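Student: What follows is a single structure, and I will ask about it in a moment.
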Amino acid sequence: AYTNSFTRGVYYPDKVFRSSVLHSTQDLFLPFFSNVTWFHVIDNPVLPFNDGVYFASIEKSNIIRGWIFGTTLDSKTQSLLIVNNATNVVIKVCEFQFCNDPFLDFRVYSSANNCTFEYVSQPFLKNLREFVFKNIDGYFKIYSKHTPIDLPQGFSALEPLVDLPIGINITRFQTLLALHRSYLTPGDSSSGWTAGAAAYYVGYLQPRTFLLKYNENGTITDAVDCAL
Amino acid sequence: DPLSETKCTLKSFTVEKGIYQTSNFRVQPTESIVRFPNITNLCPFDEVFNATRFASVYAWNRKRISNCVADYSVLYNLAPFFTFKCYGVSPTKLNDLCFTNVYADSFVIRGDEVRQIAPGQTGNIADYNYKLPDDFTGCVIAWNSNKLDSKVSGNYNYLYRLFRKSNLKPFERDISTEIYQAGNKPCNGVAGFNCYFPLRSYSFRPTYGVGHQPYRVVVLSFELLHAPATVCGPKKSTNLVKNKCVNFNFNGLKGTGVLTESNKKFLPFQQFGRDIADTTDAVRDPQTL
Amino acid sequence: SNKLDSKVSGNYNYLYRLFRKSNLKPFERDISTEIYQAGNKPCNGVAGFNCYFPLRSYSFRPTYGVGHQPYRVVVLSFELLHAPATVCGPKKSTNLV
Ligand SMILES: *[C@@H]1O[C@H](CO)[C@@H](O)[C@H](O)[C@H]1NC(C)=O
Ligand SMILES: *[C@@H]1O[C@H](CO)[C@@H](O)[C@H](O)[C@H]1NC(C)=O
Ligand SMILES: *[C@@H]1O[C@H](CO)[C@@H](O)[C@H](O)[C@H]1NC(C)=O
Ligand SMILES: *[C@@H]1O[C@H](CO)[C@@H](O)[C@H](O)[C@H]1NC(C)=O
Ligand SMILES: *[C@@H]1O[C@H](CO)[C@@H](O)[C@H](O)[C@H]1NC(C)=O
Ligand SMILES: *[C@@H]1O[C@H](CO)[C@@H](O)[C@H](O)[C@H]1NC(C)=O
């Protein structure tokens, strides 16, 4: 299945205040009226992280609880694991071996090795969630926006949340799910466990020129793609 | 005077009747202020040298630093400070340098043997137990604390290694129990003559000399890998004056201009605002926000 | 300059200074060498209480690598403006036409 993303994927590229002027930015943005992959949670395959992925999800029970990043799923090279919880998030880049299926919260699916980096911050989490991941300049950027509510037609600019100095090579990524009372093995089947009925979206970024319209308070009210 | 400057700007000794643009007036700045955010994540070297537990010579730990702000100027309050021969980098300029990650090597060394751990040296523990490279960036932190960590009944808990047949390359370890091989001899598996097993121990005494004293040697090492630097040193002093033509420097962006109170409501993720046609209009205070 | 100046157990007559209070202006020199410190504590702190003697002796041997062998460097200072000059090559003259 596919869904066309109407006016989503617009974030703050320069982190500066501009009052009532229009800026032509040449960066990586999601083009308007482009198709995204649509999935239903009620097993997920691996998806390529080419040069940036716009993530979108409309949930009502908080079933997705993070992501996995890294150029390989094995323990030969450093992968990334972000898992969210009810109180805090832990960002953890240290190359643990993962299973063929992500974990369902069995609160551990990782082994020990050389471990490097760890991060504590504020918690990242009908309810609509959008996330953009980027790695061009060796800095991990996440732009997020939570709006109460297929995808709606309302425009919404996405504010930057964190900015990590890790510069790990990322080629592949994988989403996380959570289910009540789920035990997992090193060898998994395709059955799984029952969860709430919801859906999530995955987009792709391309380098496009965007004329963002800034408001009086520095907010992005509208955006125009050049090659649309 | 502005009459002769008008004769200077037109290159003629006689000027005629009329208005002439001679120069441009510009106010020179009086002060210069730099500001930086607070020292929130202070560096935990207090676990390293202010601790009471310490490691042995061969059983040294390696404790790494990921994200912190550094402070080496307050570390000189210690009384047994006597050795700080730094390697490659002067100790004054290290406070402005910003590196990626810091590793510490914590152990105890015989006080007569502290001169062997140096670039371009040979000795007992230098070629066989622990060596630093010649491209090393860091210094040694050595001090005597025999008043606190010893008793008259025998402080031989800190062990050491005298010799082995091979030469350990740096940046690895060995807790290997290996038998001495002198020549035409098989391995028995138990100690005795010509089976000199290298499990040794020092002779720590509180009155044991003044030059043969325990020197708690901490060799702190700095590494760069052509990466964006994370470990920042102790920053410059933060001072602020308003309504005066001063030099502003708020995490970069050096220039000249006055500072006035504003009225708009900015978003919290914004750091510095830019006006039309790429001119910096407003930069928020990194300290008082 | 390895065969001429580098000595075993010696070669300490050449000195080098590790710090200075400020960057010296070009084509200037200094001879007096009192001990400078951080300012809030007096001099003669050569034991290691944040004071250093500036002129240090190197005293290296030819067993070292190529990065720290003594190189006898000589810099030539020139000024090529228009002025009465009397120092150049042996190129002969030619009678005036
Ligand atoms: C663990 O990672 C560090 C830095 O990423 C590296 O220096 C070390 O060699 C690694 N250890 C392995 C691959 O066994
Ligand atoms: C990063 O991964 C891609 C794809 O696996 C590879 O082509 C590239 O050489 C890698 N870069 C580095 C620096 O490892
Ligand atoms: C900008 O913010 C002020 C203060 O909250 C508000 O009064 C004003 O209506 C806002 N303007 C717009 C266009 O949102
Ligand atoms: C660490 O030691 C120094 C030197 O005595 C002291 O000033 C400092 O307060 C100590 N830090 C602690 C006890 O946390
Ligand atoms: C920095 O410290 C000062 C004084 O403790 C405080 O008023 C200010 O809010 C702090 N700023 C930040 C960003 O924590
Ligand atoms: C003259 O001496 C002063 C004081 O030592 C010094 O700062 C200055 O650089 C010297 N100038 C020259 C040309 O040597």
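The residue numbers of chain B are those assigned by Swiss-Prot, with the residues present covering 294-582 sequentially.
For all residues, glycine too, the Cβ spot is worked out from N, Cα and C.
Below are the features I grabbed from Swiss-Prot:
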- B:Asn343 to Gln: Reduced viral infectivity (MUTAGEN)
- B:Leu368 to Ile: In strain: Omicron/XBB.1.5, Omicron/EG.5.1 (VARIANT)
- B:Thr376 to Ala: In strain: Omicron/BA.2, Omicron/BA.2.12.1, Omicron/BA.4, Omicron/BA.5, Omicron/BQ.1.1, Omicron/XBB.1.5, Omicron/EG.5.1 (VARIANT)
- B:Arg408 to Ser: In strain: Omicron/BA.2, Omicron/BA.2.12.1, Omicron/BA.2.75, Omicron/BA.4, Omicron/BA.5, Omicron/BQ.1.1, Omicron/XBB.1.5, Omicron/EG.5.1 (VARIANT)
- B:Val445 to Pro: In strain: Omicron/XBB.1.5, Omicron/EG.5.1 (VARIANT)
- B:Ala475 to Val: Increased resistance to neutralizing antibodies (MUTAGEN)
- B:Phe486 to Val: In strain: Omicron/BA.4, Omicron/BA.5, Omicron/BQ.1.1 (VARIANT)
- B:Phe490 to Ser: In strain: Lambda/C.37, Omicron/BQ.1.1, Omicron/XBB.1.5, Omicron/EG.5.1 (VARIANT)
- B:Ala570 to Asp: In strain: Alpha/B.1.1.7 (VARIANT)
Student: Counting across all protein chains present, how many other Cβ atoms fall within 10 Å of the Cβ of B:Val445 (variant position)?
Tutor: 8
Student: To which of the variant positions B:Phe486, B:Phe490 does the lowest count of other Cβ atoms within 10 Å belong?
Tutor: B:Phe486
Student: Helix, strand or coil: which one is B:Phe486 (variant position) in, per DSSP?
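Tutor: DSSP call for B:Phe486 (variant position): coil, neither helix nor strand.
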Student: Provide the list of recorded positions among B:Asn343, B:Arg408, B:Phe486, B:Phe490 whose C-beta sits under 8 Å from chain C at the C-beta level, in sequence order; use 'none' for an empty result.
Tutor: none
Student: Counting only residues 6+ away in sequence within the same chain, which have a CB under 8 Å from the CB of B:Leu368 (variant position)?
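Tutor: Counting only residues 6 or more apart in sequence, the Cβ neighbours of B:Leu368 (variant position) under 8 Å are B:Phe338, B:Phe342.
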Student: Other Cβ atoms within 10 Å is the metric here; tell me which of the recorded positions B:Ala475, B:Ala570 scores highest.
Tutor: B:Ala475
Student: I need the nearest neighbour of B:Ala475 (mutagenesis position) among the recorded positions B:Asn343, B:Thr376, B:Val445, B:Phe486, using C-alpha distances.
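Tutor: Nearest listed residue in space: B:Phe486.
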Student: By a simple count of other Cβ atoms within 10 Å, which of B:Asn343, B:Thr376, the recorded positions in the record, is least packed?
Tutor: B:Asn343
Student: B:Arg408 (variant position) has how many other Cβ neighbours within 10 Å of its own Cβ?
Tutor: 12
Student: Considering Cα atoms only, can you say which of B:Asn343, B:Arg408, B:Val445, B:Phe486, B:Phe490 is the nearest neighbour of B:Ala570 (variant position) among these recorded positions?
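Tutor: Of the recorded positions B:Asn343, B:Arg408, B:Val445, B:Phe486, B:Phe490, B:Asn343 has its Cα closest to that of B:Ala570 (variant position).
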Student: So among B:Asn343, B:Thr376, B:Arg408, B:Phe486, B:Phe490, all listed as recorded positions, which is physically nearest to B:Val445 (variant position)? Use the C-alpha atoms.
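Tutor: Given the candidates B:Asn343, B:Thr376, B:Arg408, B:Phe486, B:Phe490, the nearest one is B:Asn343.
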Student: Could you tell me the C-alpha distance between B:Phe486 (variant position) and B:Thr376 (variant position) in angstrom, no decimals?
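Tutor: Roughly 41 Å, rounded to the nearest whole number.
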Student: When the Cβ positions of the recorded positions B:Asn343, B:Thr376, B:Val445, B:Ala475, B:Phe486, B:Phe490 are compared with the atoms of ligand 4, which fall under 6 Å?
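Tutor: The qualifying recorded positions are B:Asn343.
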Student: Of the variant positions B:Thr376, B:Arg408, B:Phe490, which one has its Cα closest to the Cα of B:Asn343 (mutagenesis position)?
Tutor: B:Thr376
Student: Helix, strand or coil for B:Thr376 (variant position)? Use DSSP.
Tutor: strand
Student: For B:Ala570 (variant position), what is the secondary structure by DSSP, using just helix, strand and coil?
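Tutor: It is coil.
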